[PDB]
Amino acid sequence: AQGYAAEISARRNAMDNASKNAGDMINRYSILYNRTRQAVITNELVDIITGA
Amino acid sequence: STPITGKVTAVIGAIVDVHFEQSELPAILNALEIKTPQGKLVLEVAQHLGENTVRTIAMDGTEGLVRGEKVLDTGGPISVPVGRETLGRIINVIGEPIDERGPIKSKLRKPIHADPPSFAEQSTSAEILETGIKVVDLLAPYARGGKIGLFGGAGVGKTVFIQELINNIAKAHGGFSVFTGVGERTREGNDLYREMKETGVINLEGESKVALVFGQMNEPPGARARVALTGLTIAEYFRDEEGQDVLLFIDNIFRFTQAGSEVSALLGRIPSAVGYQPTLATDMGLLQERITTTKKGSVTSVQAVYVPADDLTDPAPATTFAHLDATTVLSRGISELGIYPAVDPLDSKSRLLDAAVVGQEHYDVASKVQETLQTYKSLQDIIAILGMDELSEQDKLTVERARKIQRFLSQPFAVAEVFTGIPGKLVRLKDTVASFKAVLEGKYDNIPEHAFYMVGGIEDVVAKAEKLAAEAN
Amino acid sequence: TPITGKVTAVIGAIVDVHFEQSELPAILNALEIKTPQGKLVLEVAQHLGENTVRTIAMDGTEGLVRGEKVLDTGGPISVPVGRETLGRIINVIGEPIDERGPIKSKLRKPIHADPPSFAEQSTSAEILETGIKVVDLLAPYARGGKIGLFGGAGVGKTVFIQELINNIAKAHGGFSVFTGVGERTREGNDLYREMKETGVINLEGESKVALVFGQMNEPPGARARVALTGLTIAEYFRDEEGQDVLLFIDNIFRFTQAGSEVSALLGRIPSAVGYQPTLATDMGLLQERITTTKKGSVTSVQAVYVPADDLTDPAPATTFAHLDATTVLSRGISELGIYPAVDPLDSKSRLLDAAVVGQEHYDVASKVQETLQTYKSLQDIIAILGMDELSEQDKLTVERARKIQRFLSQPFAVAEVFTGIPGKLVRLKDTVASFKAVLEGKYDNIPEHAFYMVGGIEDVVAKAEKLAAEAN
Amino acid sequence: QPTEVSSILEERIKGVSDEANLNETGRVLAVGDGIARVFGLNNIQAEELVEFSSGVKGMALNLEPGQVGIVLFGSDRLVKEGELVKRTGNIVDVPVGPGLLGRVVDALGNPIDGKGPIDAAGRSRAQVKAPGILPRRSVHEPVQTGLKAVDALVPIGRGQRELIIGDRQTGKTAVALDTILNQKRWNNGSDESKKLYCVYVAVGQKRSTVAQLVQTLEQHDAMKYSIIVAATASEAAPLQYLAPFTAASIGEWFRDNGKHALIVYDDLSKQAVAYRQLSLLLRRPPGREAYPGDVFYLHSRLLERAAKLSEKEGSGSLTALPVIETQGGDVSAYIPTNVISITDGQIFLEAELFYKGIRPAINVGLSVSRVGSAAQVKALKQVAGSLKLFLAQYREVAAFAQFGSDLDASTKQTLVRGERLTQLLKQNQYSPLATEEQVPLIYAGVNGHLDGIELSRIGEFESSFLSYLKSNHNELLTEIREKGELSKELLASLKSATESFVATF
Ligand SMILES: Nc1ncnc2c1ncn2[C@@H]1O[C@H](COP(=O)(O)OP(=O)(O)O)[C@@H](O)[C@H]1O
Ligand SMILES: Nc1ncnc2c1ncn2[C@@H]1O[C@H](COP(=O)(O)OP(=O)(O)O)[C@@H](O)[C@H]1O
Ligand SMILES: Nc1ncnc2c1ncn2[C@@H]1O[C@H](COP(=O)(O)OP(=O)(O)O)[C@@H](O)[C@H]1O
Ligand SMILES: [Mg+2]
Ligand SMILES: [Mg+2]
Ligand SMILES: [Mg+2]
């Protein structure tokens, strides 16, 4: 019974660690996503002021 | 006075260049009517090219454009018919009715572009609008004279929601309405007109209450870009001279800004403001600012915002997010569950949703229902991953009541009988609040959740409960 | 009276020539200029007006003065064609790159000809046993069709081309033509030496391959038009000779790159991401001039260099739709250890049919794709959530997919010095049987490293036995 | 500076100050890259067909005062500077009629199949305006494409513009061809109301690909009612740009004659690219992603032509099936967003489901059908409502299927039903299924009869079920095909048949 309790407590801890990893990965990749989508705006700016 | 005329020198797709004589050069945003064999074509100036030449955008199909043809100026922007006679008739951006039912003998004729109301005329709206839909009457009440936004993607039911709004408002309010079809599909347009005819709002042999300013996407980009301001002109003419509350319905503001960027692409219009259109701020503010609750009347602008795969990074949806005051997002996921209205109870906020404006009881009921549904989707994940039995009894009661309320959100539309077959239910805001309070109070917890589904009032709830009890056994 | 013109403007690889007569040379005409170091050929691109036209330089505009005499041939650029070109290096202008004398070709066909009509389209679904596991399994190659080798920089595109040449051209039987479009001259020299050693090229006798080199050192016009020259060689071999042509076009993306090159200085408005506006059309005629007709067949084997490994780039993206068999050499698998790097998903061919490769082959290919897709979907799950924190069935599918990915690696004879393992070949039936047995779980206990750098299932079991013996 | 220089450029480079009567004639000042600039042609119309001295046709898109911009209908080799040009006096047209069926034609209507000449009942303008707002009818007649998923959750009706948007090599043209093959069930009959004539556009498509497509159509005897409008990438960009409009006129001929036609706009991105090339060469102001200005207007003018005519107009219907190729699945680009905003429906073929073997991999989560159940068989609508509900539930619970943890019994049942239905909607290439066949499997799946059957054996279950229904319960299939509605007795008989079959596996 205590082994089950410790196993599920460690499961909660490991899934909390995985949740933190997902959170910081999502934060950095959302910064990257914003950077890339803004780079699309820079690219459309440059090709409009060059072509037109 | 001699008519002001010139000769066409260039036609680049939808862009036509016309040369005028000395002192014959007109102003921008004017009308350059050219007698075409395929009806009548008129061009609107965008910029002066010098050498007595004007760069214009075709307001109608550019078939048959020849350099040197005699194009006569109308002395200003192409005046569209404005008045009570315009009700029940589809009017395009060029003022030539596409219903072959005779010319609109309007009281007056106003240009599309006009000076927006002054800063003093601007005011806030704090009056409840009865729309006949329970969920949006309670959780996100409409504002009489405000700017409403009907967010939603594809297959979510925006245009049908707009036409249901027009039908319910016309039934429950005698004020005239206008529906501008910016970027409106022709098949969707025929559906809209058939629904208007069958709902009684448009009466061919009598008096109507809605005028269509259909855009007809297959016309050149200028028509799509200017049908919105044409419908806005209709709305302000109805507001000022008649002195009555009117209902402006934008078909798709996203299509309007797309057409603005498009017509920018045809012309020079080096995009600087947002990236795809440098003028976008100018004409966007000129349009939105013109819907204002002036001292003559109030214009409620219900615009539909289409977000493609939640493209919130683009400035275009954010610009519309800045204009409006109360949102009615129509997320598809809710419609996939069975509640075809698809309006999200927690994401459709209202500026005037406060005890001081909508009422203490109304605000309390709306807030409690929103909290119950928020707990519903908060515990839905654990219910799915674990089950229902382990959930606490208080949370069990809350989730059951939230399921009942969510079924209650779906309401029959008088405009949806051609697809559902269920007669529409025109509910009242007070009736909606009373029914929601009674359901949330637990007096009808024993009633199955299917009873609240696809019904109107609580009497309809118990009627469907009896019907489903009979069907089951 | 020969047509004579005078050079007016020289802008890098773009030369402007004016003709003092109403007889203006047509587009794509060959304009030769007598230079002190030899002869410079110019191909007309546009008629700018005022009796002046814009040309593309076949050779570097070295010492080009304004007013230099220009002579118009009268037709497009003509290169030697026939059996004489076999075993000989062919330049873009047709002059023999090799120093083995001139070419005594009976005819000199122009490099600009109309593509075969829709009526003369003899489509077929014939298989091609190349000998590589992954391509023979997932994207079977079509005999007489068009062949793609998409990949980035340093992914084995040239190595794959050389391996395919070694595997097929030796046993091809029919004629073939290798066309180097904008590739390194050192690689071309290595390929020439290798095919000389293997007997494909016989200087003193009969050679089954004709070499056309438009190497990446050459000016942009030469890079653009060497594909056309090699295509003309292949077309003549297919039509007149009536033989199955094994066209090996190397770095076909260089054709579009040179089109964008000349387009910037031609006054054309740049297209998306700076490419030439006419990319689609010109590559359309170039690629549609390769097709299987009634007279014969041209089995074009093209390698596409995708810029920045971005498959959404317009040139590779449109080459995807303008090509039958696709073999994407993703860098993410190239650096993963499986340097064959054939991504098992986007590498698709029209031969993937139950009535073409057989029902068993189709089922095997679908199942291996399913396993690898499960692996890709659960990549993050293994990454940060945890491999052990997974269901038994999902874990088994992931293990099977990893074993399959390791098995996809195959040593190449041309890459023997690279991988360090002899380049054994595997037959299509052997690959199908081995992968069917693997999918059944008969080799689950065998470690994943046994499938590394092996051929058939016999190689797998031999490697497993040797690793068990050495590890104990 | 007492005398500043302010001039920039003028299209006039030769001072003549005499010569006249160039209203109908002209001289090519500049020509290249498939386009030409000609001074003269004063009385020429916008994109009016113009004949060159060398025989190559042209189109007058750019009409600047200095010269008229002409795009050539082929290579620029035959045309030189200063060559005489003459007006054809008419716009571009295309032969139309019932004789187009059974023939493969060029974008200009020329028969490229090589099996003789072309016989057409008449000639119609290539650039025909879309039908008016009033002469339209609500889309209510369904188009039976044959694949279970598209027929059920994203149905297509006659006169409905449904976009098949997908990544490369995802099967968009495969879905189109499967629809064409399914149409042979009624195209071989006698009632023209149920007959759905088919036309196909091949713009930016390989000539070898077109040959393979027409060979496949001939193998299934579906080429007789199919018209192949091929504008290969080898042909000039104006030809590729004009092919969809000519095929739209071809379909409009059937639409105005009271017949039902189905047009598939394959590779609309290729047409967009060709128009971009034409505009950039013509020095027109470029727009977003360097695309031309009037590209959304082009797509709207092309697509709104296809619709369902009213009864007074013959009750004809032209069904549009546009196909575009996304770049890496990016639906946020100019052409994808435009085409999605134009067409009523957007069928989503994403490569991720194809790699999962859904095949044709219809992303029901993103696929949208605005017409919906309105233009659908009543029995098909009945099964498809429950099917869509169950797929929505599976999609919102699909994450736990990947997790595979200790889930709730109801959630496990919903996941099992959803995965069984996804395996059920999987079909094979060139294997259409009629509604009489499709409805029983959807009903069995939504009723929970597929829960016992293993996922790997769903295809065998399907094949054996069609065999059993075509052998034993043939009257049920005939009733479903004829009536089109599942009555209470019909539903009970079908459920009994499904129970017996699942008992016998
Ligand atoms: N509340 C509703 N009741 C019945 N049918 C609806 C409802 N909402 C949407 N629909 C159906 O869904 C389709 C959506 O069409 P439309 O609203 O024009 O496009 P979008 O959903 O993209 O705004 C309509 O054809 C309509 O039949
Ligand atoms: N089977 C293999 N084993 C080991 N290394 C390989 C193998 N195939 C290719 N390589 C490596 O990949 C490189 C080939 O890069 P490549 O994709 O041809 O670049 P590019 O396409 O720019 O010519 C070679 O330098 C070689 O070292
Ligand atoms: N039901 C199906 N079963 C198996 N494969 C399919 C199915 N539907 C489509 N495909 C695959 O899709 C491919 C067709 O893609 P296609 O539409 O030609 O893409 P593109 O038009 O971009 O070239 C074929 O190679 C075929 O293998
Ligand atoms: Mg809509
Ligand atoms: Mg290379
Ligand atoms: Mg296709």
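Residues 256-307, in that order, are what chain A shows, numbered as in Swiss-Prot.
Per the header of the entry, the method used was electron microscopy, 4.0 Å.
Quick reminder: no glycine exception, Cβ is built from N, Cα and C everywhere.
According to Swiss-Prot, the mutagenesis experiment A:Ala273 to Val carries this note: Lower activity. Swiss-Prot gives this note for the published mutagenesis A:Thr297 to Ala: In ATP3-5; dominant suppressor of the slow-growth phenotype of yme1 strains lacking mitochondrial DNA. Swiss-Prot gives this note for the published mutagenesis A:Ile303 to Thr: In ATP3-1; dominant suppressor of the slow-growth phenotype of yme1 strains lacking mitochondrial DNA.
Looking at A:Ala273, A:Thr297, A:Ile303, the mutagenesis positions in this record, the fewest other C-beta atoms within 10 angstroms of the C-beta turn up around A:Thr297. Using a cut-off of under 8 A between C-beta atoms, the mutagenesis positions A:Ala273, A:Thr297, A:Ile303 that neighbour chain C are A:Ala273. Separating the Cα atoms of A:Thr297 (mutagenesis position) and A:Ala273 (mutagenesis position) is a whole-number distance of 35 Å. Checking the mutagenesis positions A:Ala273, A:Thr297, A:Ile303 against chain B with a Cβ-Cβ cut-off under 8 Å leaves A:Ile303, in sequence order. Comparing A:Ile303 (mutagenesis position) with A:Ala273 (mutagenesis position), their Cα atoms are 44 Å apart once rounded.
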